[PDB]
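A.B. asks: The structure that follows is given in the form of structure tokens.
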Amino acid sequence: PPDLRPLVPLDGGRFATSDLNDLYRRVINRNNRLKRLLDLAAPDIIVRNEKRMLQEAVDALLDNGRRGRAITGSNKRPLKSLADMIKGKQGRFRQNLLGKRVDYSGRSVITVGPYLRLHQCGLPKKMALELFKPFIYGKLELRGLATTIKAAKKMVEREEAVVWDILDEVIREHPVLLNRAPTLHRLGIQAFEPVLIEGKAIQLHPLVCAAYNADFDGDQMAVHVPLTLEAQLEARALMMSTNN
Amino acid sequence: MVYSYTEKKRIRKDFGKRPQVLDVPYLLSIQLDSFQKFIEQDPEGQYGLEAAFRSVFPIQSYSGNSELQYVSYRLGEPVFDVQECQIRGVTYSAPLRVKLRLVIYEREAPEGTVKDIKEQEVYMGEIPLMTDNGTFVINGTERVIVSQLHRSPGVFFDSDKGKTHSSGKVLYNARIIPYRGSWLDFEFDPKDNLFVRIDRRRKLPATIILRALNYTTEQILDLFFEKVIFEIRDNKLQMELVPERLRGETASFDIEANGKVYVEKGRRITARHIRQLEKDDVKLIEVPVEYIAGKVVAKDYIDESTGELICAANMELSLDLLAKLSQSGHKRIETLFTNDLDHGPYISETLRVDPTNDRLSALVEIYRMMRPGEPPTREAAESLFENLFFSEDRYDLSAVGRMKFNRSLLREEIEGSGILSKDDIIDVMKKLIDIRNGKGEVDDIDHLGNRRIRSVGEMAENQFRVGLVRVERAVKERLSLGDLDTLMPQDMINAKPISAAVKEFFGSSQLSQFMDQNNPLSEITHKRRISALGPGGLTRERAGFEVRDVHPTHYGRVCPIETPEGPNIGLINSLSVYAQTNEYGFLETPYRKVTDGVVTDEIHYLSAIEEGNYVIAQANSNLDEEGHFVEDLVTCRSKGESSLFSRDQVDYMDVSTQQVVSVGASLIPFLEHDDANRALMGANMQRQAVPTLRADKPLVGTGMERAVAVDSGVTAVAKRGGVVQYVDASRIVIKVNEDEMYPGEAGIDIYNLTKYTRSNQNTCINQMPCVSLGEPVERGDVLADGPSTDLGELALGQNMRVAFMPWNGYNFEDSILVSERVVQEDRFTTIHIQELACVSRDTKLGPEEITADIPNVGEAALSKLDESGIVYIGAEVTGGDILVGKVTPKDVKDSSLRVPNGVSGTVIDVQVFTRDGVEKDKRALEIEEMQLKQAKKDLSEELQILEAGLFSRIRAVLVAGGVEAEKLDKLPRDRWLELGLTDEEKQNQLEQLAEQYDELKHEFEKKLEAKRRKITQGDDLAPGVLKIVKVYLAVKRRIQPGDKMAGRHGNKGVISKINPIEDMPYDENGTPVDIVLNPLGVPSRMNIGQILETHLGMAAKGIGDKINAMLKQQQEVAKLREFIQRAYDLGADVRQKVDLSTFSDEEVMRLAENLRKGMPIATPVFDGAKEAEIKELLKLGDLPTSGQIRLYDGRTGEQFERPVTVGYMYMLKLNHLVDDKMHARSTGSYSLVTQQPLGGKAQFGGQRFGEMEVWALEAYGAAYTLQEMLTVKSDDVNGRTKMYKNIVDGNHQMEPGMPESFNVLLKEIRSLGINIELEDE
Amino acid sequence: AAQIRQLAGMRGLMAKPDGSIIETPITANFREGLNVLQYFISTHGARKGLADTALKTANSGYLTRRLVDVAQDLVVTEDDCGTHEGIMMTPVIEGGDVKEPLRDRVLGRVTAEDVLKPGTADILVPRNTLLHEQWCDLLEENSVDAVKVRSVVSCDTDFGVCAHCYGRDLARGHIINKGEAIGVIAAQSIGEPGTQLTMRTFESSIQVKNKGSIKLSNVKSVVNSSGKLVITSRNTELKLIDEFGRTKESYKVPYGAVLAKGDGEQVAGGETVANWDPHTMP
Amino acid sequence: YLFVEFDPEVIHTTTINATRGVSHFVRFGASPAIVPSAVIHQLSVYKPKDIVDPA
Amino acid sequence: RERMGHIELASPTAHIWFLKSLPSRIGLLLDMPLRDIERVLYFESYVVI
DNA sequence: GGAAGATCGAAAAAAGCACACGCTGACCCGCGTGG
DNA sequence: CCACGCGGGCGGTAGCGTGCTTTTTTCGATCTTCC
RNA sequence: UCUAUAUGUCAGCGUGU
Ligand SMILES: [Mg+2]
Ligand SMILES: [Zn+2]
């Protein structure tokens, strides 16, 4: 289908073309040439060469480089065939099925909060406001300070005091998942209760650092928001730092 | 040694003791001189463009009737200056013009005498010129061509250490690697065979090559073997006995010479037996008949009676064969001498293996080997073999390659032809045979004598030669095809291939890299960098490990400390301070020659190969007067190892202790007290520091800051001595001295400082003047300090009062606690400049243009916009504001450029580029007006100087003539020329001076017109776009928790809390500390240099405090002079000598003014101050000698139980800001194909939940969380909408749905021809 | 100890990149000033370690990914198969050193059959009781060396394993609950210390250090002319057993090894019992 | 497509392969294909009247 | 995003996945060496039916 | 005494090479043909 | 000098490549074992 | 969330590991 091989606009008046489109065009051109040659009652050698070249084009489209030499693009490199986007580290299986990018997620450096408890972690106010935007919208709609989603968006972007009170109220007992980039074992991601702090750095408990194998020398950690009741209970009862 | 004015401003105290015999060379020399060899005119054609032209030209045609030849080349005047190219986005380049002569021969005359000559000049593209600061300007951006460390051409012998054959046997290979051609290999087949391999294809026997070289079997056996003569005597066919052939073997038969039984049958021959045989002078010895069959006949023998070959060459003899030979009547035979270990029969076995028996068969086999699938033709095979290695065009060995080839083969001469020869191949094969036999040693790959450095010039020459041969092919085709009547040399050749290859090399090559402009140290390190990776080099994935290690030959050539950490470790290196490249490209280092036990001052540059032969002593060797070693046994490096040697055995000595380390490592004080890992990390981390609001000189330095600052182009260095006529924040005009004035020159030099210009890393580059009005200057003295530069000294960070103590856990692992006073003083505040571009391009619907009126915008939104449609200069802009108002026709939809969300700042510069032929907006007209005003002022300075001089001359002439000075004073200045004098020589010279005046005025007018034309020239843009608007925003970034801050000893951390000033610990005097550091990281990391630096900084600050106290009391100059003299004279036989008695009593006040903050101290890398000197310096001030004082808790106020280490430390702010790393996303854009959230902070993407996170979630047993993270949050579009609606409503429930990625995968597999679907049942 | 030794004492001998030890060590302290030669010598080891650390991560990640895949389909799905088969477990004994005792290996696991007290033929522990700390203490009080335990490899459950065979959850005191994915946990546990490992490629008689009885296993020996015993087997094992009856030391004697003392004879520390010639085989 | 009649002895195949304007020999397997003389004769008598896609 | 197309090839073409992925499925089914399959597929040698 | 299977070392082909994040540039057919 | 529309390895009257490890498949050469 | 802002790869790097 065309959408799976889109023709993205180049923003400069041109069109960026995928390798699959080039392979399909080559196959279609070869098929049309072979059809014309067959309809022209061509002799044996010419039609054999045309059929062989069509076979080579089909094999290149199905799996470039599997047999013979790969088809080179306009920038002197092998093209990406149908089999190339399935296998490998950049293939569909290992890039969009086993793992994928998620919403309601953030990333920031980690500092040390000596005053935090084992089940608590510091979170920036702006970062928490960005992460829990739909919850704030819902709470504002329920309370009655806003009548439409546009009004809630305007109130959130205006950063009113009522917005901050709602942000304080929503995450009173809403755990968040803190994870480090190298997740060697299950302890690399743990659930913590957020506490609003001033700044842009996540405050981490000193005791859990040995579990995270993290040092305060520029480390960056990601945070995810469990946005359903079952995930909230799972984080509270299984992945909480107190249970580990 | 009388210090310069900039040095007299602030003299750094030097604690070094080793005298300096060689000053530090120019850091950016390797980049410069090499490029000079690429562009300088060379009468001898071996370097650069002249060499390439001589290699390619002259070019003939298919028929001998026309010829194109090259005469000379000239580089043109670049269209725009470096600053103009940088601001306009064009590439700084110079036109290349070449003299080409086309000679049409006389075809009618058989002798081919010249018939017609046509000489012309042809333009062959633009060659990108290289700036004085060792960098290139490509497309308006700064790029650096780093050097490449690659294997030198020549022959190399290696062997696998038993990896293959699965029994530990070593296989030997010999590779001939040319600069340009086909690589050759000779490998040992485990069955003891020789195999020749070309271009790493299938192996072939080497005897095939030998036969292809017109060598018969007899000649090969003569060359590769020794002959034993078996001559039939009157009886028992005694043979010419050679005792050396009897070593290491047992004689099965009794030998009989003269009647003495030296060796009997069945006893092993000992060395005593060999000696007895030698003493007996035995020449002939009896041989049994059966022993003959074991040997192999060497030369073919034919029977005269039957006219047939008795035997061919090289097969095992037989009893029937020897009987037939005896009946034939041949008295003597020749056999090949073989041995188990001394002389292996590898050549004979290889000759047996191959099927080829003649030169033609060998050539046919070689052609089939090289070009499979082609008809084997004798002429084609001969041509291919000749061109493979014996053609100058196809095969070429450089001078370095020929020298290495001759040296490896023990050839006396080092100069030879580039093409290969038969003798060279035979010698290589013989050397490989000898190595197999146990004589000789294999070469070392990592040896710096086997690896050479290729600079920008060599690669540029190679690319230009490739383009030149392409152009030569094109011109050959044109000459062959075109007529011989109206051909012009310009039309024959096309400059497109030359320009294309040049721009590809200078912009898209891996070695061509974006120059990092974080600080001058980063630029210096990047320019002085050698990368093994690149074309014709190692790959990062397959680089291996054994190459990454530090070879012993790296001493004084490659710094082991300064290497990148990560995947490319050991593959990228930093050149040493004194390292330089030889004429062949091999790295060499200076040394001091030692003669008769005394260390002379003569300096000899030794390479890796030459260093091994001699014995070199280490730099840290005690030396008394007359350069005599005070110790009988001195540690020295002889051959890849260090050992004790006698004083007379030494031959060379290291020039200085900084030879080993590079500039980055040499800039780290107390390196010898620091761990190697921490030193490496600190050296790599010093390059990432960002310039601060104010540059603070390092209290503890190494004395190399001045060299780095001067060598780098960030600072302004006076070209000629003189006085500062005019000083300003933007420009400096200096009236040069009369002695340095060129004839017919105004005598003023104008330096235009660069103020607030963005760098490659979005930082701020600003130059501030460092001299005052009327201050005399000299050549080489710094005028304006560049970024991260203080008074000509490198200033990467700031000096902070640090204290090593735990503080309520706020430090912990590596975190840093920072006082509020640091933020209040804006010590670490930085300026970041960001560029935003708006493009106005001609779409098919209608040409878009910048207008102030935008559809559906509020009036307040357009307040910042002017009538032209551009944001006002200096108007503060927050997120979402409109910078440039652009509208695209539909009637018009808004396309105005807006700042990204979360980006603030102040607009500081607006640049408009308009394609020629399009109307110019009034904003561009204003920009041009200010540019022309600045140019007019710059020209008018010189115009006024020259006019004043000329009018003074005419006034003097008129006073001498008619004596009318008073009338001139009363008369207007401009009406002095119109006055008429009496008819004499005075009138004639007055007319001449008037002519000179009007000529000068017209010359200045044409110069101004040329400048205006240059600045008003339309910019060249890409097709389809007619306007570009660039807006620069300046943002002040202040220190805050999460920012990464570090030091020079590898200690790093992040800010944890900006504590109040009252909470900091304070000493008895009440002064609080600024930085609190955890001591726990000192012993484990083994970085003790930071503690010594802290103590030295404390001593320096104590001295500075004493100086400040003296100054505040208005003490007399005598007391300050005495105190500063005592402070400078402190030390233990320091080499630095400072005399204040010759400072005119006025520069002492300036020095004390500069020393009030502190006393800078120079601590060499390995010849630094000892602990005793530090204690003495501390005792000089009113500070304890232990370095630890007693403080009190700021919050509580009781006494600290133990003294803590508090001092002054140079701390750097890294380029890792928390505001640039923090990101958060709830909902946003999604990918078109996979329907997944985007990636990256710039695209407002979401964090990726990788495989490891999924595994951790499964291990935790959480299933609902994993499903929510997998489908609803990322892929399920209906799930996404339902979740958003439910959360807005207030219900936290989720539907599983169907991820789109699985549907895409199923569709792809279906399109692969394989049917896949899900079954409901 | 090593880091303080380097800080306040001389660094000592170092090694070349190949591996050979440099003849001249470093006699300078980190507090003192190392010369150029000593720093250049140390840079070899520093760069070797840095390169090893940089290059180990790829292999560690590949190994942990393969391990995660190979066990991604293993979950607990039953309580007890009823199988009486298991793995025999004894403390690891080799050379003249004991690394892991029986208590450490046996802790947190269930038994395969009724383990009996030695010399009494009385059931020391029941058949299917999980061995916690108290059970381990009781087992070690009776000087028991061999315990048969139920292992995952011996689990009779198909398409999964049972909770009893797996044993303790190792993260909680109680037994492992049903539904826990143990394959992923095991793979992550194995792959986590992968970075701590190293990817580098770096006698004629037996010695007795303790006092106890001597036992010979798989031995058919003969008396020589002088009365000494010489073995006629290639799989002859010697066990030194303490007074309590548990195996303390283990050795594997080679062919043609003379015996200083016979089986069942007490020996003292520092004595040599077996002597042999490794250069040639008589 | 072109049909070139030549002797490889007189001029090598690689020279024709490097001729300007010629893409490559039509080859099956390693060796280049050989066109029989019957095909050449038929082509010399092969005279069709047709149309083309641009036409 | 779901509708697919089809091209009617005038001549059959063998699937590369079932042919080059060792062991070759076509070669195993026909019990003949791979090189003969390559020769007949790319019009190098005829095969009898 | 010739064929069959067999086996054994050697040569050729295929698959893999940790994760996460941030930044920059450099394209994203060229050319004979046509109007 | 403003589109344009199909083969494509590029360019040339040939050659370009060239520093990993492990596993799987097949082949030539022998061998060896017999019916 | 189809409310803004809705591309890809190659090369060079750097950071945490
Ligand atoms: Mg860290
Ligand atoms: Zn079980």
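Just so it is clear, chain B uses Swiss-Prot numbers, and the residues here are 1-890, 912-1342, in order.
Cβ atoms here come from the backbone N, Cα and C positions, even for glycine.
What Swiss-Prot shows for this protein is this:
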MUTAGEN   B:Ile561 to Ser  Resistant to antibiotics salinamide A and B
MUTAGEN   B:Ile569 to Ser  Resistant to antibiotics salinamide A and B
MUTAGEN   B:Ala665 to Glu  Resistant to antibiotics salinamide A and B
MUTAGEN   B:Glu813 to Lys  Disrupts the enzyme's active center
A.B. asks: For B:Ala665 (mutagenesis position), what is the secondary structure state per DSSP, taken as helix, strand or coil?
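C.D. replies: The residue in question, B:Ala665 (mutagenesis position), is helix (DSSP, three-state).
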A.B. asks: Are there mutagenesis positions in B:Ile561, B:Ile569, B:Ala665, B:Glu813 whose CB lies under 8 Å from a CB of chain C, and which ones?
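C.D. replies: Near chain C: B:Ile561, B:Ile569.
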A.B. asks: What does the structure give for the C-alpha distance between B:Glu813 (mutagenesis position) and B:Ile569 (mutagenesis position)? Integer Å is fine.
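C.D. replies: Approximately 26 Å lies between the Cα of B:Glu813 (mutagenesis position) and that of B:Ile569 (mutagenesis position).
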A.B. asks: Which three-state DSSP class does B:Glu813 (mutagenesis position) fall into?
C.D. replies: coil
A.B. asks: Just to verify: the residue among B:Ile561, B:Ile569, B:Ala665 with the fewest other Cβ atoms within 10 Å, which of the mutagenesis positions is it?
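C.D. replies: Counting other Cβ atoms within 10 Å of each of the mutagenesis positions B:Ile561, B:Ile569, B:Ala665 gives the minimum at B:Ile569.
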A.B. asks: In the three-state scheme derived from DSSP, which category covers B:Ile569 (mutagenesis position)?
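C.D. replies: Assignment for B:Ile569 (mutagenesis position) reads coil.
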A.B. asks: Out of B:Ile561, B:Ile569, B:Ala665, B:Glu813, which mutagenesis positions come under 8 Å of chain A, measuring Cβ to Cβ?
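C.D. replies: Correct list, in sequence order: B:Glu813.
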A.B. asks: I need the CA-to-CA distance for B:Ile561 (mutagenesis position) versus B:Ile569 (mutagenesis position), whole Å please.
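C.D. replies: A Cα-Cα distance of 11 Å.
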A.B. asks: Where does B:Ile561 (mutagenesis position) sit in DSSP terms: helix, strand, or coil?
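C.D. replies: SS state of B:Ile561 (mutagenesis position) = coil.
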A.B. asks: Would you mind checking how many other C-beta atoms are within 10 angstroms of the C-beta on B:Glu813 (mutagenesis position)?
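C.D. replies: Taking every protein chain into account, the count is 18.
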A.B. asks: Reported as an integer number of Å, what is the Cα distance between B:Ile569 (mutagenesis position) and B:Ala665 (mutagenesis position)?
C.D. replies: 16
